[PDB]
Amino acid sequence: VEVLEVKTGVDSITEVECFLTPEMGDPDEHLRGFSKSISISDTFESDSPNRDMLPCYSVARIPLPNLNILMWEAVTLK
Amino acid sequence: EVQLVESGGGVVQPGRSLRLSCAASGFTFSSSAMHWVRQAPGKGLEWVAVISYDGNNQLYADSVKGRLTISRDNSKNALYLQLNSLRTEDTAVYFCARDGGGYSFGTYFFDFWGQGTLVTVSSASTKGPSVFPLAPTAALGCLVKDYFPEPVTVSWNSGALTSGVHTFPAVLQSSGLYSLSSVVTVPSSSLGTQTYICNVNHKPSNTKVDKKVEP
């Protein structure tokens, strides 16, 4: 898929702002942002972490204005 | 009033399964982590398992892991314990307990309990007792021996002799059958004039036996 010119104008620019909250375990309804206390398995074989002790990746999929050949290109991040 | 009501204890053969239940009222069940704690007869308390407010996270004592499964249904305000591959030593009063707040930190204490439900793990089959006389203040009695399961009741003279009676709590034998003693202290005078019969009742074997005690 070959890449051609950047549309110019004042209708050619868009900005996306948001927060991604962390997903650490939330082991109870007062501990958003914390995990369950670490428990260590006595062996490798018996290693069995519960979900509320396992931090996970945060992800957000943000809809942008519709374009129909034209795609939104991400340029700068803060 | 916070209340927890247990259900489902009984006798079970070793290797077989059993499922205890606990019904909660008077708090937001879905906001508390929940535990089971057990206590073998005449022994101390041992923590068994904990489950998260959500139902999604369980932890277990080393002593029970792989053979017990704690679970919950928040819609029914119900806590459950599933006993599998059971052992004679798993015999005990099992209590459901609300976690005191410190689930998240690994700091378990128990601010509300239930009655406890007895789980008795025995291979021995239901059996009525043999009653033998303990013949002679002097002292008379009956030996209620080789019965299963608990309990028996013991009266004297069909409820008429009450004073001075001591029915001892049972004992488990090598055999896996219980043996019990009931005695009464009596004036030595009366040992000729007066008859002593112990009424021994074992509803599990569908038994009533009357036995006369005399010198």
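Using the numbering of Swiss-Prot, the residues shown for chain A are 25-92, 100-109, in order.
Looking at the header, which is where the method is noted, we find X-ray crystallography, 2.8 Å.
Just so it is clear, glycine is given a Cβ too, placed from its N, Cα and C backbone atoms.
Record note (Swiss-Prot), natural variant A:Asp66 to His: In strain: Isolate MAD11-BR. The unchanged residue is displayed. Every protein chain considered, the tally of other Cβ atoms within 10 Å of the Cβ of A:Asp66 (variant position) stands at 8.
According to Swiss-Prot, the natural variant A:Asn74 to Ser carries this note: In strain: Isolate NY-1B, Isolate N1 and Isolate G3. Under DSSP, A:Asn74 (variant position) is assigned to coil, being neither helix nor strand in the three-state scheme.
Looking at Swiss-Prot, the entry for natural variant A:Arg75 to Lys says: In strain: Isolate YI, Isolate TKY-2A, Isolate MAD8-BR, Isolate HER1-BR, Isolate NY-1B, Isolate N1, Isolate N4, Isolate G3, Isolate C1, Isolate CY, Isolate MY, Isolate AIC-1A and Isolate Tokyo-1. Contacts of A:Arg75 (variant position) defined by a Cβ separation under 8 A and a same-chain sequence distance of 6+ are given as A:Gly49, in order along the sequence.
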Excluding near sequence neighbours, so keeping only residues 6 or more apart in the same chain, what lies with its CB under 8 A of A:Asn74 (variant position)?
A:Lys60
